[PDB]
Amino acid sequence: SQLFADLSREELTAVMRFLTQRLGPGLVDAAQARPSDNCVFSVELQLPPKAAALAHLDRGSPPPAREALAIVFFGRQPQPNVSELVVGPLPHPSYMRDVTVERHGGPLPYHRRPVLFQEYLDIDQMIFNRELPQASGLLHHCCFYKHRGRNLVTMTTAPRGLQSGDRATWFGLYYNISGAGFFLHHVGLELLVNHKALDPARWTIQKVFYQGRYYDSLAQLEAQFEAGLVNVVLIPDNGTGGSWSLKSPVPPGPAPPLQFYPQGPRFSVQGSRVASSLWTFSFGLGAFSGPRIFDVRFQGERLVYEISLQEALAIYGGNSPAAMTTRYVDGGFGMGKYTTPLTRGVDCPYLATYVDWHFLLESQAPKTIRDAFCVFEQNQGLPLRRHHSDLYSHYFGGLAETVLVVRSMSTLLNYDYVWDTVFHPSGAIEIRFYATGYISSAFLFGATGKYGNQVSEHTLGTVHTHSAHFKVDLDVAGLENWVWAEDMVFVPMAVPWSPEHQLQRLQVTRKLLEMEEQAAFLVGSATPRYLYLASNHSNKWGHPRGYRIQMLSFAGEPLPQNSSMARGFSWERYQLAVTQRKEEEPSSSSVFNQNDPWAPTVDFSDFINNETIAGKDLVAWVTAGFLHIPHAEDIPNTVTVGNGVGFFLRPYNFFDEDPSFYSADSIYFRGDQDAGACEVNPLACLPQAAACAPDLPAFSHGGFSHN
Amino acid sequence: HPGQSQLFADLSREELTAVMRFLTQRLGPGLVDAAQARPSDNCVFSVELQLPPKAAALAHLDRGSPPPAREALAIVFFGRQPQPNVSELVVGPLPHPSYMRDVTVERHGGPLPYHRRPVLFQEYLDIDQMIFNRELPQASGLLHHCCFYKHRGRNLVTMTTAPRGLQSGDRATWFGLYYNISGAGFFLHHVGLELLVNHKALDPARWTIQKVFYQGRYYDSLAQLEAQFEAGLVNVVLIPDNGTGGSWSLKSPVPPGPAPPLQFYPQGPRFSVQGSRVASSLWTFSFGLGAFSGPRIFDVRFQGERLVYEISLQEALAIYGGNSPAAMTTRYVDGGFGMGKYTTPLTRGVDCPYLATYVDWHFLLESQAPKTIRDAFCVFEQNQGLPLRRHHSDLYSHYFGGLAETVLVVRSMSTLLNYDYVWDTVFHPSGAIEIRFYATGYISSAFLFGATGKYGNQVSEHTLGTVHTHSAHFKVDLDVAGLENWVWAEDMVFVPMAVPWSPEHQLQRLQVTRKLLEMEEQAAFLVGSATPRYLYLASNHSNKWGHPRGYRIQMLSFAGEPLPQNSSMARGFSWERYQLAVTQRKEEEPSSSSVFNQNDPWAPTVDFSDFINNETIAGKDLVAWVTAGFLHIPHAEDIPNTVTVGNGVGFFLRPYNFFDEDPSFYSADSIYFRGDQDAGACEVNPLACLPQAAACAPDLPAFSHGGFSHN
Ligand SMILES: *[C@H]1O[C@H](CO)[C@@H](O[C@@H]2O[C@H](CO)[C@@H](O[C@@H]3O[C@H](CO[C@@H]4O[C@H](CO)[C@@H](O)[C@H](O)[C@@H]4O)[C@@H](O)[C@H](O[C@@H]4O[C@H](CO)[C@@H](O)[C@H](O)[C@@H]4O)[C@@H]3O)[C@H](O)[C@H]2NC(C)=O)[C@H](O)[C@H]1NC(C)=O
Ligand SMILES: CN1CCN(c2ccc(Nc3cc(=O)n(-c4ccc(Cl)cc4)nc3-c3ncn[nH]3)cc2)CC1
Ligand SMILES: CN1CCN(c2ccc(Nc3cc(=O)n(-c4ccc(Cl)cc4)nc3-c3ncn[nH]3)cc2)CC1
Ligand SMILES: *[C@@H]1O[C@H](CO)[C@@H](O[C@@H]2O[C@H](CO)[C@@H](O)[C@H](O)[C@H]2NC(C)=O)[C@H](O)[C@H]1NC(C)=O
Ligand SMILES: *[C@@H]1O[C@H](CO)[C@@H](O[C@H]2O[C@H](CO)[C@@H](O)[C@H](O)[C@H]2NC(C)=O)[C@H](O)[C@H]1NC(C)=O
Ligand SMILES: *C1O[C@H](CO)[C@@H](O)[C@H](O)[C@H]1NC(C)=O
Ligand SMILES: *[C@@H]1O[C@H](CO)[C@@H](O)[C@H](O)[C@H]1NC(C)=O
Ligand SMILES: *[C@@H]1O[C@H](CO)[C@@H](O)[C@H](O)[C@H]1NC(C)=O
Ligand SMILES: *[C@@H]1O[C@H](CO)[C@@H](O)[C@H](O)[C@H]1NC(C)=O
Ligand SMILES: *[C@@H]1O[C@H](CO)[C@@H](O)[C@H](O)[C@H]1NC(C)=O
Ligand SMILES: [Ca+2]
Ligand SMILES: [Ca+2]
Ligand SMILES: [Ca+2]
Ligand SMILES: [Ca+2]
Ligand SMILES: [Cu+2]
Ligand SMILES: [Cu+2]
């Protein structure tokens, strides 16, 4: 009976058929509609309100209605409109509601709609068949043209235009590499396209870029080339390793270290609920916001209503226009939408339990992305804790750290983003993310070096920053929370017993924060060392029951406030902020900012405002990221090592004593026992590890949906 | 003739007993075992490896030369004399020594003052005797009353303050008093009695007490405390003795339930250890353990090429504040007792994975018997549970390419009083190297007195968790593709600009910002200072694509605040005051600390700041000096023990245009397949084979533990 559980195939098949009948016709499958059509872009879970939800959970109350959110594209009509419509209740839908207005204020400018597959495709279409053949000449001598342009292929960018309501997208051309990253094979050609018009047939090419010069059309370029005024240089079709491959040329070795659970796995999962000895939670994946978990309960007490990914950012600098304009708000494509199957044994431990995911986006029928999350429990080869006494008393006590883990990955164009949430035995929670995949590359010539590093022959690794945003709804000891800030200080001070003769005196600096703007820290200026959300309540020794936040962020220096685009993602400007949780401030960003961020559909900076945070339902907003100047060793992919970024939620006089103390798996003995005695040291046991070892599930793979 | 010798190995027992014999002889008139030794006695305190000059070493390993004389270094206390000194002695050539030289003035420029020498075990006992026998006796009444004092001792217990004194030449320790708990930490059970003992004189008879402090009050002596108490005049607080859970135990009352995940190598280890030298398919190196300076690795080679000559713990710190005299005046310089010396056995299946491979370590400290420490190090390969890299292509072409990150690890743990420090080192398949250090163990705790809360939190009853900082210095002698290295700082910048193709408008132009640091002080960054996103050392040489070949230093501190430079003391750990420095590598710029700084940081044997001195760092043998740390404000969840999670702290050494492509491209365990293929095929995918093969896990070694004290 869970209510944070993403929608089933049956629930979607159910909502869709409800929409369809009750939107008359005019209705087209989003899959292949033109701008001028009506179509259903997204049907996905609508989150419930916190009040009714807890009421339901912690007090028997019947559960709040189970509702869905349909994003609908209203092409056909002279006031073309994107409407967010709520549909309910599930499982048998019977109502529908244009929230659009009351959500944002207006209705939605039809140009904030993100580009459909059909649209993307009609654009390629025009390029490959109207436009490109006007330089068939140049592109022969440049880069192997023939006969139409099956050898080449394009990539989206940025926001699309320079001011609000533009729909003007730069595209690069890359050799259509077979079985590797095309992303590294930028041909040197970039095309600004104007697909704003509802009639694609009215679409344009506002500008063109080749080898450092701008033009106003393709044929105008070719003209110039033919005039002999342009040193074309041939740019290799194929090659060897790294750039050109992902297949390792070396053969496989001895097999690598493998973890197994000698007697059963010690967690379980049905639905989207996970249950372990210590931990409990629901989980899932918003189409746009992506990963998230709910009702996280440790030994049965709830710590967080919700932790969810809000948004992700990538901001470039560059030689070319496409790159120097490009700033992706990847949520405006969808981490849900673009999530990929976990390849058993590589993305996750071989023996993880892998879960499927369902969606109805840009289609009329629901679909599954297999092996979309994995859950598992992992040994770190670290002790959680450990003491060894050879002084005064001879004994040892310690405990190895196992950990529980939930992972999804979202492959976005070139990047593969890894999303981690990690549940510790100490009661702590670690959220972490990693950038892998391939990188975004430009073509090389001259200016380079202010904008990055030749990472390959002809290829420029464009500089950029990654950044990411998390909503963190801690309900430390129940809802009313305060926010505290302890740091340290030294104080010059004569030494009591002999004062002349001074001593630097270490001291704590505790301090409460009433107002939103005190608890709101921008990149650049310093966090206090200890910062946590406390409760009204006290632990046993008389301290406010706390949970500390602790970031691991390397601070991609953020886009100037000064910029017109800025307010489309002003969360990048903050490391940490805290806020009065409101039902109608449910997100940092939104899908509709990607395409018009000059007029942001959501603007975070608003959430901060005079308001008090002495004893309210708080919510913290954590921002995490780093600067990525590419280098040769991002070839082919960029590795995870030292790309960890996230933060820690940590008990802080929340408990009365570290709960590991009550661990099944801790170990103790004193010199004067037989340390190798089964009922003295549980490790002295184990002997026989099953009949023979892991019984491994035969390896499968998700597939390539749209496969 | 590629020089295939060991020379970064610490000594064997033979090697020690040999040197010990050598010295026995050549000192003769009145030598004593140190474990028995007086103040006025003469003493071999330590004998350890003395490591080679680099010149010679490299010549040997690289241009197949003859390797340098293996030698050793002996610390000797010349107490039996008119002007007692400490002396540092070199003894070679091992294995059969035949010569001995004094380097005490070579290195330091005078003799060493004798009070700089560490406190011997013998001393500690003479001190404990003075206390438990000539003093607490005189306050029988108080103690009978508060602290259960049955005429004896197996009752209370002392523990030692940081620097002993407050001015150069002093040797006066504040000593806390606490309950002899059996089977758990005594650290928490302070009775609120601290005693300022003065144990300078070389006649312990002459040793005195200079102050008392009892539960928040100062008193001139223990007599003058009964004086009060008995005359009704002191308010006593009664401080229990038995208890349950947390503070009193370390033993889980709940029974063992199912088996944690377990890690095993389905066909053979994929690395080997051969004494000091570890070697795997890609990494190869020597390791060891300094007695005081602690863990260290050498001659690290990825795929045959060397990146670092040496990485090596330099010092550990802990600065306390508090309410008590003890705590408020503790700044521990843990090297002055020694992170080698106080290493402890890694407890198999807790401190490393069960199937790791564990390694004994030998030493000769405060004795004449060489002794061993069983399983002091562990080494192993670990499946991290990540991928080093994946990419899944759904668009244009269907394919997957990925690699789960398995990594290689070397560990040591140094239990120093309360602390259990863990020291890692982790060798990622990308050619990266992760240094990493945790604090667990127990908390140094004062007795709780009213005005707390700007000295910590309340933790058990009567139990204050005093606040402290943690530093740990490291030495990184990168030799990046050659000895001659430069230092680069790259970073980012926005510059606002007209939009080229529609200059009506304006964009923020993101830009890179390389800057070469010529001089030492340019590359010397203080704690809480602005700090180059990309910083690395590099060769004149350069990769295929033309960028200089480089290794990046990427830090992970939450670093405490430094003891103020105002203080007459920071002298003794100037390294604390730096995020990071870079420096010309010199042979007499070997350690940044010295065991002898602990007991005299007003006259520091080694002051790291002198190392920064206006020199070029352009195209030299450069060595980097990373400092890592964090603020600890204890709390209830540090009971019974402090916990790793989030207390890990260190740095990364990451390649940066050093290669021409990510080395892992060629890995064996790499995986790839196209959309048009079958991924369930052994011939497409190694992982298809892990049901049929990879069944049968090893029968496991029956637990052995390496024991306590002197084993
Ligand atoms: C953005 O764009 C959307 C999409 O256009 C606008 O919303 C739509 O437009 C009207 C509100 O301005 C609504 O017109 C409606 O037409 C419905 C007709 O049939 C319905 O028929 C089904 C059975 O098939 C019944 O169950 C329903 O009860 C309806 O009757 C009516 O509900 C209703 O009535 C009339 O419409 C007819 C033409 O159908 C007129 O000729 C007549 O004079 C009268 O107006 C209703 O007015 C439409 O419902 C609405 N759709 C939705 C889903 O909201 C948004 O209004 C735009 N947003 C903004 C802020 O402007
Ligand atoms: C029934 N299928 C679905 C429609 N098909 C299809 C395939 C590729 C595209 N084009 C794109 C899809 C796409 O998802 N993206 C894209 C992905 C992630 C991000 Cl962050 C941004 C864009 N891009 C395209 C596309 N970009 C340029 N050209 N095409 C459109 C339709 C093939 C047949
Ligand atoms: C075979 N041995 C004979 C000498 N023994 C012995 C035992 C304890 C001590 N006293 C101490 C030893 C000691 O190592 N430490 C200490 C430990 C870690 C750190 Cl960083 C600093 C000191 N302390 C004592 C001690 N402190 C206070 N009283 N005694 C002296 C001699 C018993 C076993
Ligand atoms: C430190 O102590 C040692 C031994 O107490 C001193 O060594 C003696 O030095 C004298 C003259 O310098 C020699 O003639 C003796 O033969 C040495 N005796 C031994 C046993 O080595 C040493 O000189 C002292 N160092 C300093 C700098 O004063
Ligand atoms: C880019 O190259 C790939 C590689 O083949 C093309 O996709 C395929 O090509 C054939 C014709 O479409 C199919 O029969 C193959 O089965 C299919 N290959 C794979 C690996 O899935 C792709 O269409 C090419 N170009 C463009 C513009 O998409
Ligand atoms: C140290 O100082 C200068 C800069 O003033 C430096 O260039 C030089 O190498 C040193 N001094 C002298 C006098 O040469
Ligand atoms: C914020 O609130 C207080 C009282 O609620 C009010 O008096 C004050 O003027 C406000 N200040 C600002 C800067 O908005
Ligand atoms: C503390 O208890 C132990 C039991 O192992 C005992 O042997 C020891 O001597 C006791 N007291 C002291 C002061 O060492
Ligand atoms: C106190 O005595 C022992 C420890 O010495 C403890 O285990 C026992 O349970 C305690 N007392 C009582 C009354 O149970
Ligand atoms: C690099 O170092 C110095 C430059 O000052 C020179 O002696 C050496 O030959 C140089 N080598 C290369 C490959 O540039
Ligand atoms: Ca607000
Ligand atoms: Ca909350
Ligand atoms: Ca120097
Ligand atoms: Ca060097
Ligand atoms: Cu990147
Ligand atoms: Cu600590």
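Chain A is numbered as in Swiss-Prot, which gives 57-763 for the residues shown.
Determined via X-ray crystallography, 3.1 Å.
Here the Cβ of each residue, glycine as well, is placed from N, Cα and C on the backbone.
Sequence-distant neighbours of A:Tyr471 (active site, schiff-base intermediate with substrate) (same chain, 6+ residues apart, CB-CB distance under 8 A): A:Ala370, A:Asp386, A:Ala491, A:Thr492, A:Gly493, A:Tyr494. Per Swiss-Prot, active site, schiff-base intermediate with substrate is recorded for A:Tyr471.
The Cu(2+) binding site annotation in Swiss-Prot covers A:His520, A:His522, A:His684, and the record cites experimental evidence as its basis. Annotation note: A:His684 (Cu(2+) binding site) sits in a strand segment as assigned by DSSP. Long-range C-beta contacts of A:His684 (Cu(2+) binding site), restricted to its own chain and to partners at least six residues apart, with a cutoff below 8 Å, comprise A:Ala491, A:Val519, A:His520, A:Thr521, A:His522, A:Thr694.
Here Swiss-Prot flags A:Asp529, A:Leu530, A:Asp531, A:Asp673, A:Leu674 as Ca(2+) 1 binding site, drawing on experimental evidence. Remark: A:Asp673 (Ca(2+) 1 binding site) has A:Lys106, A:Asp529, A:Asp531, A:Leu535, A:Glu536, A:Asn537, A:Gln636, A:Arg637 as non-local neighbours, by Cβ distance under 8 Å and separation of at least 6 in sequence.
Here Swiss-Prot flags A:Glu572, A:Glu641, A:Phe663, A:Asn665, A:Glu667 as Ca(2+) 2 binding site. With a 10 A radius on its CB, A:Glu572 (Ca(2+) 2 binding site) counts 19 other CB atoms from all the protein chains. In the three-state DSSP classification, A:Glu572 (Ca(2+) 2 binding site) falls within coil.
According to Swiss-Prot, the experimentally introduced change A:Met211 to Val is described as follows: Increased activity towards 2-phenylethylamine, and decreased activity towards methylamine and benzylamine; when associated with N-394 and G-469. Around A:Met211 (mutagenesis position), a 10 Å sphere centred on its CB holds 19 further CB atoms from the protein chains shown.
Quoted from Swiss-Prot, the note on the mutagenesis of A:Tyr394 to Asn is: Increased activity towards 2-phenylethylamine, and decreased activity towards methylamine and benzylamine; when associated with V-211 and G-469. For A:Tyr394 (mutagenesis position), other Cβ atoms within 10 Å of its Cβ number 23.
One mutagenesis experiment catalogued in Swiss-Prot, A:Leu469 to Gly, is accompanied by this note: Increased activity towards 2-phenylethylamine, and decreased activity towards methylamine and benzylamine; when associated with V-211 and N-394. In the three-state DSSP reading, A:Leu469 (mutagenesis position) counts as coil. Neighbour list (A:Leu469 (mutagenesis position), Cβ cut-off 8 Å, at least 6 residues apart, same chain): A:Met211, A:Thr212, A:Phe239, A:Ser496.
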Distance from A:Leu530 (Ca(2+) 1 binding site) back to A:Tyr394 (mutagenesis position), taken between C-alpha atoms, in Å: 28
A:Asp531, A:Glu641, A:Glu667 as binding-site residues, winner by CB count within 10 A: A:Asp531
Shell of the Ca(2+) 2 site beyond A:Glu572, A:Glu641, A:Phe663, A:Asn665, A:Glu667, same chain only (C-beta within 8 angstroms of their C-beta centre): A:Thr635, A:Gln636, A:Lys638, A:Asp662, A:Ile664
Winner by Cβ contact number (other Cβ atoms within 10 Å) across the binding-site residues A:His520, A:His522: A:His520
Fewest other C-beta atoms within 10 angstroms, as judged across A:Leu530, A:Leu674, which are the binding-site residues: A:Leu674
Surrounding CB atoms that lie within 10 Å of the CB of A:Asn665 (Ca(2+) 2 binding site), all protein chains: 11
A:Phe663 (Ca(2+) 2 binding site) and A:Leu674 (Ca(2+) 1 binding site), distance between Cα atoms, whole Å: 12
Candidates near ligand 11 among the recorded positions A:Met211, A:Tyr394, A:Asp531, A:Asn665, A:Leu674, judged by a Cβ under 6 angstroms: A:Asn665
C-beta crowding around A:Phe663 (Ca(2+) 2 binding site), within 10 angstroms: 23
DSSP three-state assignment for A:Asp531 (Ca(2+) 1 binding site): coil
DSSP three-state assignment for A:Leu674 (Ca(2+) 1 binding site): strand
Where A:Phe663 (Ca(2+) 2 binding site) sits in the secondary structure, as DSSP reduces it to three classes: helix
Output field, Cu(2+) shell: CB within 8 Å of site CB centroid, site A:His520, A:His522, A:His684 dropped: A:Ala370, A:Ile371, A:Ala491, A:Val519, A:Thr521, A:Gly612, A:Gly681, A:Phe682, A:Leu683
